[PDB]
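Engineer: Before anything else, here's the structure in question.
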Amino acid sequence: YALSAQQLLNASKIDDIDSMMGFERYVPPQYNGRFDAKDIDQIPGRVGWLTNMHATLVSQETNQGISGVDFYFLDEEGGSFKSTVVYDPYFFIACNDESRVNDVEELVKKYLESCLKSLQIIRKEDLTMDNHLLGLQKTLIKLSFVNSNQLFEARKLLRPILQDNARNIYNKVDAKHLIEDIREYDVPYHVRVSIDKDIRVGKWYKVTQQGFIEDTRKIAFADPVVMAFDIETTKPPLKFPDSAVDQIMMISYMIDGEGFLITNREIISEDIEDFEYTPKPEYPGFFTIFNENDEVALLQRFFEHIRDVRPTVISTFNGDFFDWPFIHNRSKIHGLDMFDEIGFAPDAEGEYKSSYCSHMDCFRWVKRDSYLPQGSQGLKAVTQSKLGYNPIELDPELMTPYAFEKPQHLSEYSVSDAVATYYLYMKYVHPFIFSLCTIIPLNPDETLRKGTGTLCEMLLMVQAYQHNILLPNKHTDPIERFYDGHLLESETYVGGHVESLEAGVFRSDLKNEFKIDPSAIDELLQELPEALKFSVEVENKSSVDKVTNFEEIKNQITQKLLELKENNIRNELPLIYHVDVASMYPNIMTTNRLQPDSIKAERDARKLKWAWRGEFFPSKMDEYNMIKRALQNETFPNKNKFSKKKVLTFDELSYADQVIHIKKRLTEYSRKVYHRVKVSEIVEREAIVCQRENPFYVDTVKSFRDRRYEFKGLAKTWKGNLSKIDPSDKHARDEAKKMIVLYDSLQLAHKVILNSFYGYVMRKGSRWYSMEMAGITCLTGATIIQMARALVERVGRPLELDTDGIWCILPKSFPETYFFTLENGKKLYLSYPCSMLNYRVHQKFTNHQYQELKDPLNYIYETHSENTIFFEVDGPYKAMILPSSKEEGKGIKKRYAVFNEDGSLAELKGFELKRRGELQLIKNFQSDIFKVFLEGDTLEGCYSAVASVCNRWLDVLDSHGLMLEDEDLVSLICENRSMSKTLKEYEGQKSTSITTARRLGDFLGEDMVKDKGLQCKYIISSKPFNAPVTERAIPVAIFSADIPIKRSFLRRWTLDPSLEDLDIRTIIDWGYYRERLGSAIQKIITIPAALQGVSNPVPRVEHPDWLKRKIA
DNA sequence: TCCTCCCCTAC
DNA sequence: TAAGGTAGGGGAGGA
Ligand SMILES: Nc1ccn([C@H]2C[C@H](O)[C@@H](COP(=O)(O)OP(=O)(O)OP(=O)(O)O)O2)c(=O)n1
Ligand SMILES: [Ca+2]
Ligand SMILES: [Ca+2]
Ligand SMILES: [Ca+2]
Ligand SMILES: [Ca+2]
Ligand code: NA
């Protein structure tokens, strides 16, 4: 009430912004006809490309706003407009008693009186309901409203009634007790409109008086006006900038391929000149300069320029977190209004959004969709990886000084950030997101930023809606859970399977010893015919009938196999192969028809197992019960500072908070008495997957899988292509290489979303929660990969295994690739080691119970066999190096290096080199070391070459760093560690990051550690002696402080007052670093060297005793 | 020697 | 207030 006044004032303000920027609210010509989408052209109205959409309140051309959505269009004529749909918000009440429905209808029609606009009886399929497969629907009351405000009040009015639900004791029930639950009450409005109306951003539409008519003719988006900007500010030495005090010394940016720079000459010592920055032909960048007087000349110039070009997309890089908020503040102090200026402002999440223009923050794409590791999510590494060139770097601390000192080069660097950001946006973020919008009921701002789980839920809501299925409410996690009287600390299911089986060096040129099992060779022979058939019909989708050389090929293989049976002990060059199941979990789901609503609790079939794993306290109910009364006797603080009541009973805390104390009180009691905090126990469990249920969920997974397989296909064609034709150099292909990066990126950017269909069943607030399904997917996978390993174990050596992949060696004698010939001359490709696995998967893991609706009207189901699980193969490779543990008998999982034959790095997994932070010495040393495994011409020769490098590095550290320039040394010895939260939120915890952060607070001021995500860069020191490692962490920033400053703290931290030497060398605990460098040499070189019968190739690093002992 | 925390990778 | 999952390496503390 009365707050519609607000939004209509605001909605109105937006309407003026939209008009300023070129979106006049357009209304289609009146027409009362019966148009056929066939004849769209005949119909009066405007054709536009939908580029955006937002919820707004609208004035009646009582007196309260009407809710609707503004849809932002670009038209075929290079213009823009916005059209508005209105649509009453709604949600449902569901009831226990089907019979008394009109009863409740009358109650609420009056009880809600004040806010209700309409009311109605509708029917939706509820999968929670018995025999809905026979056609039975749940009956609901559709509650509609004039605006979302009114809808919220209705919820407020039913809150009471709902909780209450959940006289003459010697005893026609009241209409209140029948209201069991409301439904679809938390669907965001604009989503509600996009789904029901079936409108998507990114699609073409003719706006007519009937509604939006999709023009399926138009292929290709329209070309919005894209601007990308990056700002540079003044920093203090060693500190973060402050919008409070510091100035925007420049603002570089691009607009449809044309650079601009805006300098603030109150900082820039000279009028900068127009210049060309063009990292590559594909990326031309000529800039124009707007040297401006002070801060505000630049600001206003910026805004004027936005207004001028009217951009629908403004892109940045972490602009939400830094760039925008800066600008905003510098705008206020200069007394400008940014909202009035260009119509941008922060939303409820502190993120900066406009109405007419999307703010595409590329960092969001990198974080979520790039599949890059966090250590490579900076604009430089992103640029290197995704753009293929080396961006300009500049030490942050020099950016201010160079403003005066070397201005033009500072300006050169700034345009680089923009060129990167702009072409990263246009080449990756733009197509991906906007295409994503064509299937997801979100606008670009949201399609870029929502969790992938949320992207999945949206898709599933469409699918459920269009099938007339009623949405389950969001799941809420339970307060506490028990197992055998024990309070469960945590519980889950056993995930994927991971094995480290062999360490060492493996090269296509160094023979390896094989111990083949003739038995296994037998089986492959007996299977061969049916397997070869499988490859043709299934893997390639043909018939053996059209096959020319099915028989030649069968013996080529057979000969080699037989040879291996007799000659089963051999010694030859290895084929270094990798096999990996394509979209494993999604295909396990779609194969077994796994979906949350198919898991029935005995009522009311495919039995599949999973493995539950609980982590519980050793204590029991009595001890649990005992602990509570003790806790009932205490006081706690009132969380809600909106009350003057400061002290709270235990029973007054939420059940939620209660359980926290109980846990932390019971954890200690457990410790003293039992005397462990957790017990873990694994229980095999079984579940029933009904095979006839509405497959709307699993169908959605299938649709999105197929969407990714295509990208995965042609990205294999261009990999396919490259290898032959364009590998002849000279060439500007190069282009083939550029296709692959772009497709593998698209297929990869789908990968996390796809696999989130699996994770979604486990997410908080999931509408489709099922732990059973998630467990079943994982146990099936574990079973499949262990079957594969067991086979390879017998015809080669598996080196490492993770969830759905095996790295292995096979003997060169093992049959590999062949081609089937057709009557048509076309050739079908076969990789026997792959297809040999796949035939076996399908023999054992096929779903023979898969059912489907052939006849919906007659409810007739047909049964058939489903299986879409396939290993695919890559390689063979030139080399794979695998680390080994320091602890005996244990290995290292999820770490290795693989090299192509052309000598390039195929894959680096897991190592510190790739990780964010870590000790830089180790990163560099690892960078150095791996390629050296490609040398020597014997095994021990290989370790020889690799040791030499080890020794140069040991030297540097034994040498106490005397060999190293000061600027180089300070780089190598740094360790960078990200604090995930803020220092304060760690209280009672000891870490090198904490200490460093602490000290970085005093040296520079608590303004340094205010925010989250602080990068603590530190060294270890010898002094104070004896002090635990977490105590000797020193902020590298000190050695850049002016001397008097460095003294006090060095003195303060070293805990020795006398000291007056300030060389970083005097400080460093070299014994620390020699040792961390030694552990790496051990795991990566010497200990793997051992396991292959090679004496310690780096004797300056001594074996572990246990490994010495094993020597004898 | 083991567990536990945290960050960040691998699936 | 919005929010996919589990398995693992390894540094560092302490039971
Ligand atoms: N971000 C990820 C990566 C993987 N997985 C789970 C589900 C995957 O199916 C399984 C296998 O990992 P892959 O990396 O092998 O994933 P796919 O098999 O799904 O991908 P590809 O088609 O590249 O083989 O692990 C996951 O849940 N989330
Ligand atoms: Ca920036
Ligand atoms: Ca896979
Ligand atoms: Ca894999
Ligand atoms: Ca671990
Ligand atoms: Na390692």
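Heads up, chain A uses Swiss-Prot numbers, so what you see runs 30-90, 110-214, 220-224, 232-664, 678-1185.
The backbone N, Cα and C atoms fix where each Cβ goes, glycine too.
Okay, so Swiss-Prot annotates it like this:
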type	residues	note
MUTAGEN	A:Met644 to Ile	In POL2-9; temperature-sensitive mutant
MUTAGEN	A:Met644 to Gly	Increases rates of C-to-A transversion substitutions
MUTAGEN	A:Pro710 to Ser	In POL2-18; temperature-sensitive mutant
Engineer: Let me know the whole-Å distance spanning the Cα atoms of A:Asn224 and A:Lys232; 7 residues are not modelled in that stretch.
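Structural biologist: Flanking Cα atoms: 11 Å.
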Engineer: With a gap of 19 unmodelled residues, how many angstrom separate the Cα of A:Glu90 from the Cα of A:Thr110?
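Structural biologist: End-to-end across the missing region, Cα to Cα: 13 Å.
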Engineer: Return the count of C-beta atoms lying within 10 angstroms of the C-beta of A:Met644 (mutagenesis position), excluding that atom itself.
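Structural biologist: Around A:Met644 (mutagenesis position), other Cβ atoms within 10 Å: 24.
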Engineer: Return the count of C-beta atoms lying within 10 angstroms of the C-beta of A:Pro710 (mutagenesis position), excluding that atom itself.
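Structural biologist: Total other Cβ atoms inside 10 Å, all chains included: 10.
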Engineer: To the nearest angstrom, what is the straight-line distance from the CA atom of A:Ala214 to the CA atom of A:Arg220, with 5 residues unmodelled in between?
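Structural biologist: On either side of the break, the Cα atoms lie 17 Å apart.
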Engineer: For A:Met644 (mutagenesis position) and A:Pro710 (mutagenesis position), determine the Cα separation and express it in whole Å.
Structural biologist: 49
Engineer: Using DSSP with the three-state reduction, classify A:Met644 (mutagenesis position) as helix, strand or coil.
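Structural biologist: In the DSSP reduction, A:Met644 (mutagenesis position) maps to helix.
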Engineer: Across the 13-residue break in this deposited model, measure the distance from A:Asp664 to A:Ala678 using their CA atoms, rounded to a whole number of Å.
Structural biologist: 9
